[PDB]
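Participant: To start, I am sharing the structure in question, which I have written as structure tokens.
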Amino acid sequence: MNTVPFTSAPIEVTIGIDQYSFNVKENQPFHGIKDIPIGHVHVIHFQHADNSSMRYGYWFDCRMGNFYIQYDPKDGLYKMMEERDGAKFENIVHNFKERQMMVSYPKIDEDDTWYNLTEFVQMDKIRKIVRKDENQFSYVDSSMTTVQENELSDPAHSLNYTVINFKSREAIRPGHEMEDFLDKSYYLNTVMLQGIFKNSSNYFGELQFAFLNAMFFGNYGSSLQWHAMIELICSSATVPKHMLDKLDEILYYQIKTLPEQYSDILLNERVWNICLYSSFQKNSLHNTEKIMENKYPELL
Amino acid sequence: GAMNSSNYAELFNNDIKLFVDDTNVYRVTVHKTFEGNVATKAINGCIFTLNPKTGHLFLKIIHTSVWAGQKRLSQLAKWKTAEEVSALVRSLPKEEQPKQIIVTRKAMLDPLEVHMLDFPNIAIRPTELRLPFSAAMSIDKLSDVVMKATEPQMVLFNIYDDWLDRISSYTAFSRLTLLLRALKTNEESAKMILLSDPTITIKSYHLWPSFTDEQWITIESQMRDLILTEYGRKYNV
């Protein structure tokens, strides 16, 4: 079990850890989150009571250091920071926990939800997508743009997702124009799986990471990536049987975790009707299909 | 973006552009078989590729052999059309390659776009106009050459005969669509109107008759009147 202390809570903010969240009042004595399961990635995130725009947060893993949170009044926002003095860190942790000013990561033990959403997410893959290699954590917000958006402006602040484009030379073998554009198996298996991602698990991890960036920050480009990685699989006639069956579980839990009121900007009508009813893989997302129809029948 | 009545005169500036009409690429007949089930027979088709400014027509003939042993033919037709327009662009010298291609039917967008990936600076565009290029096989010499072909074959025409010697592209293109519009709506009449007077002949290198200026007025008046007459009959007006 790990901890992420906070120096202080100067401003009213809604704080999130993973899929949990708390209201913290201006200069309430709040000092951090305890009982955080070691073993997966986590994300802590923020929405100020004054500016319901820009949700922002940090992705991290306690196994890579000791991280804490401090407000920066010059920049007006909470900043993740690493403490390198190990002794100094366990010291502030124990004092605050004794003073009990910390909330506990509230994990019901039946709930595999977080593990189901982060199963394939790795910090190391993450820090390639959010390049800032002087920190062991990764910052994301609502407004950051992807590299594919930039092409169609500031690159330090870019989400370097893997670029998928169905009408590109990459995706279309000359002479197999019709074949490849109706049946993307080429693109998926050789170009993307074997070629760029190397294995199905990196792929799923990026897809899973893109979903969460969309859910927590409303990052519109993260939404686009997630939908395209889904479309690539569903629009392929030849997919490993292990990947179909895992994708059904991945999507199921994503759809299950989504706030009910945000279905309109976060789900792309066309991709989903294609995946579930038009594509090669209609028959292969029994779990994802059943949950979509009983929760969001309107979108379909 | 899409081409409509606002951006209509763009067709006639000096930017090379082509229309691609694919309505006559895959042409069948429908007949009953001996057991009474329904079957199709394919006949020769044509891709209809036109430079509205100069009148240059690139009539790619689609031989029924192209279809042999193939499924989802109406789908394949779109992709075969985009294949051949591509080969045509590749076959032309750079300075002649179009800057835009306008597809008469939106379902051609994705096939062409895909087949033209090697030409990213060639904009593929749809249109909202209702062009009448399916009536192209109402032009006796276009249909004859299509019907008579024994292999894939390309045939060059100028669909304006020699009209540009005396009228502008804009006007030329308006005559064309008027004539095809009329031929689409009532072929028998349209053709009656064009050929009634046996003393006005079609030059062997031409498609339409050699009307004088005055006669083209009478003809255009008569095609207008035809198209009006047929609309009343269509909707009871």
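Residue numbering: from 1, along the chain as shown.
For all residues, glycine too, the Cβ spot is worked out from N, Cα and C.
Below are the features I grabbed from Swiss-Prot:
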MUTAGEN   B:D21 to N (Swiss-Prot position 1853)  Reduced growth at 30 degrees Celsius. Strongly reduced growth at 16 degrees Celsius
MUTAGEN   B:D22 to N (Swiss-Prot position 1854)  Reduced growth at 30 degrees Celsius. Strongly reduced growth at 16 degrees Celsius
MUTAGEN   B:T23 to A (Swiss-Prot position 1855)  Reduced growth at 30 degrees Celsius. Strongly reduced growth at 16 degrees Celsius
MUTAGEN   B:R105 to K (Swiss-Prot position 1937)  Severely impaired growth. Reduced growth at 30 degrees Celsius. Strongly reduced growth at 16 degrees Celsius
Participant: Including all protein chains shown, what's the count of other C-beta atoms within 10 A of the C-beta of B:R105 (mutagenesis position)?
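Facilitator: Result for B:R105 (mutagenesis position): 17 neighbouring Cβ atoms inside 10 Å.
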Participant: So what sits near B:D21 (mutagenesis position) in its own chain, CB-to-CB under 8 Å and at least six residues off in sequence?
Facilitator: B:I47, B:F48, B:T49, B:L50, B:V103, B:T104, B:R105, B:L131, B:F133, B:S134, B:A136
Participant: Which residues in the same chain, at least 6 apart in sequence, have a Cβ under 8 Å from the Cβ of B:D22 (mutagenesis position)?
Facilitator: B:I47, B:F48, B:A77, B:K78, B:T81, B:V103, B:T104, B:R105, B:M108
Participant: Sequence gap of 6 or more, C-beta under 8 Å: which same-chain residues meet both conditions with respect to B:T23 (mutagenesis position)?
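Facilitator: Once residues fewer than 6 apart are set aside, B:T23 (mutagenesis position) is near B:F48, B:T104, B:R105, B:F133, B:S134.
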